[PDB]
Amino acid sequence: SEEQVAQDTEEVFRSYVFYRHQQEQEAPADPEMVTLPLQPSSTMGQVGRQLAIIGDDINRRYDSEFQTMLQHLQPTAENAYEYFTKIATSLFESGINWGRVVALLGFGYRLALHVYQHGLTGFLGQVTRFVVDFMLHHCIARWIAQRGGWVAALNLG
């Protein structure tokens, strides 16, 4: 169900952020991303980890774009929702597929890192809510549910 997927997204996104950050260090710090709630081998934990792994190429397409847009827009706590929404919407103009789902998580990762570096602390909860809200209202949660839920991503291998 779509609400199931939405609520699973909190753990999936936290895990994605954790492993994306870890793999990036294993290659800007943000200790908030290492001290996240925390089950590595849990089901949604493994989903997050798999998305970070398989996303190493698609993020090569998107990362640089996300960084320049963020340096230009200068998100504040007040306008972050507006800008997150604009950019997330561009990711799904023509397609929903698992690659664009991974792009969305990657943009949430980049937004969170960017605001931390510019002095906004404790913003990951808000970024997570932005992700979930967008996924609900833009049928991304429904789409994932139709594919069997987030656990379906474990088969992307």
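Chain A is numbered as in Swiss-Prot, which gives 23-49, 55-184 for the residues shown.
This deposition comes from X-ray crystallography, 1.8 Å.
Heads up, the Cβ atoms here are built off N, Cα and C, so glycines get one too.
Taken from Swiss-Prot, the feature Zn(2+) binding site applies to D160, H164. In the three-state DSSP assignment, the secondary structure recorded for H164 (mutagenesis position) is helix. Other Cβ atoms within 10 Å of the Cβ of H164 (mutagenesis position), summed over all protein chains shown, number 10.
While the structure shown retains the original residue, Swiss-Prot records the mutagenesis experiment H164 to A with this note: Strongly reduced zinc binding and homodimerization.
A49 and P55 flank a stretch of 5 residues with no modelled atoms, and their CA atoms are separated by 11 Å.
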